Amino acid sequence: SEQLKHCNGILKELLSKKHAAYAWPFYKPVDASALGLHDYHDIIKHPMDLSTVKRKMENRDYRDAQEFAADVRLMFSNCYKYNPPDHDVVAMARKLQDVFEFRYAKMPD
Ligand SMILES: CC(=O)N1c2ccc(-c3ccc(C(=O)O)cc3)cc2[C@H](Nc2ccc(Cl)cc2)C[C@@H]1C
């Protein structure tokens, strides 16, 4: 769980105010009704968000670092899948993923 402690640190950073400018769309599940998005749940079969990830870390539902990484990347992929390349939210996901991947890359073994 030493690797997972470092994952928990990474999660904290993603959720900190420092990255709030581009992280906010990912705090919570996409609410398709509230946003008026009729086709979202058809196009995206495995929704993911930072709250779910946080919950799974807290309940210790991750077996390892790479399970955590798959969830974080799923979240970014859903966003890239669903939205157009020029959409602000795509620019925002890329900024956050930059933080994620760099930190994740800097984990020990
Ligand atoms: C993740 C993803 O791809 N999407 C997503 C998810 C959640 C929210 C969202 C979340 C919170 C609020 C709010 O609290 O007001 C509003 C919209 C918005 C979006 C995206 N919409 C959006 C994002 C950024 C900007 Cl600057 C303008 C529009 C679309 C997409 C479904």
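Using the numbering of Swiss-Prot, the residues shown for chain A are 347-455, in order.
How was it done? The header gives X-ray crystallography, 2.5 Å.
Even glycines carry a Cβ here, placed using N, Cα and C.
As recorded in Swiss-Prot, the features of this protein are as follows:
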| type | residues | note |
| --- | --- | --- |
| MUTAGEN | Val376 to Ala | Abolished binding to histone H4 acetylated at 'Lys-12' (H4K12ac) |
| MUTAGEN | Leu381 to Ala | Reduced binding to histone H4 acetylated at 'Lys-12' (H4K12ac) |
| MUTAGEN | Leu383 to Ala | Reduced binding to histone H4 acetylated at 'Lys-12' (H4K12ac) |
| MUTAGEN | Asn429 to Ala | Abolished binding to histone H4 acetylated at 'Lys-12' (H4K12ac) |
Show which residues of the chain containing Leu383 (mutagenesis position), separated from it by at least 6 in sequence, have their CB under 8 Å from its CB.
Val376
So which of the mutagenesis positions is most packed in, judged by how many other Cβ atoms lie within 10 Å of its Cβ, out of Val376, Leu381?
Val376
Using the alpha carbons only, what distance in Å do you get between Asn429 (mutagenesis position) and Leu381 (mutagenesis position) once rounded?
13
Could you say whether, by DSSP, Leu381 (mutagenesis position) belongs to a helix, a strand or a coil region?
helix
